[PDB]
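Report on one structure; see the data block that follows.
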Amino acid sequence: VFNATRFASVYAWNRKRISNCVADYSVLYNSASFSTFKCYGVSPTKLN
Amino acid sequence: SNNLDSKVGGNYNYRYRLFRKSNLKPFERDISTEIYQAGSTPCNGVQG
């Protein structure tokens, strides 16, 4: 998602509804593929 | 006691533990001030 080639414009900012699957945010947090990562109200470990 | 204990803007003689990493057992007094860590960011014994 954040590594995708192109994004929608800000005024046009796109919201993709995703549901019914499994995802691991602890690897994405430890992947070091991001410049800035911050959570509000839910820790990245609690997400899994 | 609001007519008594309440002092100006605040009373600092009464303090409480707002956050804790685990649950405190009954009839136990824990004065540990150790910084509470909500997320995965290491606290290193300081706020952040």
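Residue numbering in chain A adheres to Swiss-Prot, whereby the residues present occupy positions 341-388 in order.
The backbone N, Cα and C atoms fix where each Cβ goes, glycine too.
Pulled from Swiss-Prot:
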MUTAGEN   A:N343 to Q  Reduced viral infectivity
VARIANT   A:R346 to K  In strain: Mu/B.1.621
VARIANT   A:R346 to T  In strain: Omicron/BQ.1.1, Omicron/XBB.1.5, Omicron/EG.5.1
VARIANT   A:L368 to I  In strain: Omicron/XBB.1.5, Omicron/EG.5.1
VARIANT   A:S371 to F  In strain: Omicron/BA.2, Omicron/BA.2.12.1, Omicron/BA.2.75, Omicron/BA.4, Omicron/BA.5, Omicron/BQ.1.1, Omicron/XBB.1.5, Omicron/EG.5.1
VARIANT   A:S371 to L  In strain: Omicron/BA.1
VARIANT   A:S373 to P  In strain: Omicron/BA.1, Omicron/BA.2, Omicron/BA.2.12.1, Omicron/BA.2.75, Omicron/BA.4, Omicron/BA.5, Omicron/BQ.1.1, Omicron/XBB.1.5, Omicron/EG.5.1
VARIANT   A:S375 to F  In strain: Omicron/BA.1, Omicron/BA.2, Omicron/BA.2.12.1, Omicron/BA.2.75, Omicron/BA.4, Omicron/BA.5, Omicron/BQ.1.1, Omicron/XBB.1.5, Omicron/EG.5.1
VARIANT   A:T376 to A  In strain: Omicron/BA.2, Omicron/BA.2.12.1, Omicron/BA.4, Omicron/BA.5, Omicron/BQ.1.1, Omicron/XBB.1.5, Omicron/EG.5.1
Whole-number Å only: compute the distance from the Cα of A:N343 (mutagenesis position) to the Cα of A:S373 (variant position).
9
Are there any residues in the same chain, six or more apart in sequence, whose C-beta is under 8 angstroms from the C-beta of A:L368 (variant position), and if so which?
A:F374
Length of the line joining the Cα atoms of A:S371 (variant position) and A:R346 (variant position), in Å:
21
Quick one: pull the CA-CA distance for A:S373 (variant position) versus A:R346 (variant position), whole Å only.
17
Quick one: give me the count of other CB atoms within 10 A of the CB of A:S375 (variant position).
6
Look at the recorded positions A:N343, A:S373, A:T376 and tell me which residue has the greatest number of other C-beta atoms within 10 angstroms of its C-beta.
A:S373
Provide, as an integer number of angstrom, the distance between the C-alpha atoms of A:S375 (variant position) and A:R346 (variant position).
18
